[PDB]
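Have a look at the structure that comes next, please.
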Amino acid sequence: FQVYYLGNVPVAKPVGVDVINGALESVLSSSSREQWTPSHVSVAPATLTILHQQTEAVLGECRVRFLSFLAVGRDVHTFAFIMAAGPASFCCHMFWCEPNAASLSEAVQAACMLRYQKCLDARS
Amino acid sequence: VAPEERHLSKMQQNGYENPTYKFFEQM
């Protein structure tokens, strides 16, 4: 079906379902569905690229090695991941997924798994 | 418990810590 990019917000910690549900509640409170940006995520072990639906304009690109955490929200449509934007600086990227966030969350976990193996292969 | 719902509940309850970041962090 369809993914919507909800945007991103700073967060205080690199990990935690509490942190991502906090971020999702803030963003959900301050936007209406009409404002949500239709999009899709190009997932690779190196990077995730968030692309606008028709135009394919780049809305973000995130390196998988600095993704610290990801989760599905308490509402099953929600997906979020936390990026270590810097050593002590964390940014949460959030999505609404129809029919639910399962396939996208699992793709992004899979990128992290393959990227991690690369890190081990690099130093074997 | 469908195959979806098991992985799905874990994704909600626990999420997932990227071992790449945890690896590259220790060093």
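Using Swiss-Prot numbers, chain B covers 742-768, in order.
How was it done? The header gives X-ray crystallography, 2.0 Å.
Yeah, the Cβs are placed from backbone N, Cα and C, and that goes for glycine too.
Below are the features I grabbed from Swiss-Prot:
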MUTAGEN   B:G756 to A  APP internalization unchanged. No change in amyloid-beta protein 42 secretion
MUTAGEN   B:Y757 to G  Loss of binding to MAPK8IP1, APBA1, APBB1, APPBP2 and SHC1
MUTAGEN   B:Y757 to A  Little APP internalization. Reduced amyloid-beta protein 42 secretion
MUTAGEN   B:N759 to A  No binding to APBA1, no effect on APBB1 binding. Little APP internalization. Reduced amyloid-beta protein 42 secretion
MUTAGEN   B:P760 to A  Little APP internalization. Reduced amyloid-beta protein 42 secretion
MUTAGEN   B:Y762 to A  Loss of binding to APBA1 and APBB1. APP internalization unchanged. No change in amyloid-beta protein 42 secretion
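So that I understand the layout, could you describe where these features sit and how close they are to other parts?
For B:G756 (mutagenesis position), the Cβ neighbour count at a 10 Å cut-off comes to 24, with all displayed protein chains included.
In the structure as shown, the Cβ atom of B:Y757 (mutagenesis position) sits within 10 Å of 20 other Cβ atoms.
Counting only same-chain residues at least 6 apart in sequence, none has a Cβ under 8 Å from the Cβ of B:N759 (mutagenesis position). According to its DSSP assignment, B:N759 (mutagenesis position) is coil.
Sequence-distant contacts of B:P760 (mutagenesis position), defined by Cβ-Cβ distance under 8 angstroms and a gap of at least six in the same chain, do not exist.
Annotation for B:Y762 (mutagenesis position): no same-chain Cβ neighbours under 8 Å separated by at least 6 residues are found.
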